[PDB]
Amino acid sequence: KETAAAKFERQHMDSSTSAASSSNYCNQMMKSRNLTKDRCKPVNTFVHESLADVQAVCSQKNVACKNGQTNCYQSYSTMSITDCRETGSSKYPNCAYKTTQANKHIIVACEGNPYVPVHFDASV
């Protein structure tokens, strides 16, 4: 079955674009990435950087995760990201999202060998 690392790539990586281009980015992406198949996932963040740059965060600033875990890491530099948040008109199976572009540091939880990102914790 799908690995935590692969799931991270599917849910959060979008290296083929530098930023969200229209207000429909989240609607398309949430659907295409299969994140709205069983229910409308409330929030999600896509990262517009090379996979290599994001995997490299696992060797950057170690910080505690929101939940208290200590296997989180914060990127030294800001990254281009798109925040997807469910709209008031979102109704399964027709999930709807507001697209917000931003540039911030990201915090991911890392696991395994090779030590890679398996969870997107927050953007600061």
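To match Swiss-Prot, the residue numbers of chain A are left as they are there, and the shown ones run 27-150.
Determined via X-ray crystallography, 1.7 Å.
Note that Cβ sites are derived from N, Cα and C of the backbone, with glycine treated the same way.
The DSSP secondary structure for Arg111 (substrate binding site) is strand. Within 10 Å of the Cβ of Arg111 (substrate binding site) there are 15 other Cβ atoms, across all protein chains. Summarising the annotation, Swiss-Prot assigns substrate binding site to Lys33, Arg36, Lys67, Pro68, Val69, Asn70, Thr71, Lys92, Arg111.
Taking a C-beta cut-off of under 8 Å and a sequence gap of six or more, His38 (mutagenesis position) has these contacts in its own chain: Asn70, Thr71, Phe72, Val73, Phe146. Here the residue is the original one, while Swiss-Prot reports the published mutagenesis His38 to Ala with the comment Loss of activity.
In the three-state DSSP assignment, the secondary structure recorded for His38 (mutagenesis position) is helix. Swiss-Prot lists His38 with the feature active site, proton acceptor.
According to Swiss-Prot, the mutagenesis experiment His145 to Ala carries the following note: Loss of activity. Under DSSP, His145 (mutagenesis position) is assigned to a strand (E or B) in the three-state scheme.
Cβ-based neighbour count (10 Å, all protein chains) for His145 (mutagenesis position) stands at 19. The active site, proton donor annotation in Swiss-Prot covers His145.
Taking Cβ-Cβ distances under 8 Å and a sequence gap of 6 or more within the same chain, the neighbours of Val69 (substrate binding site) are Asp109, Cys110, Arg111, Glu112.
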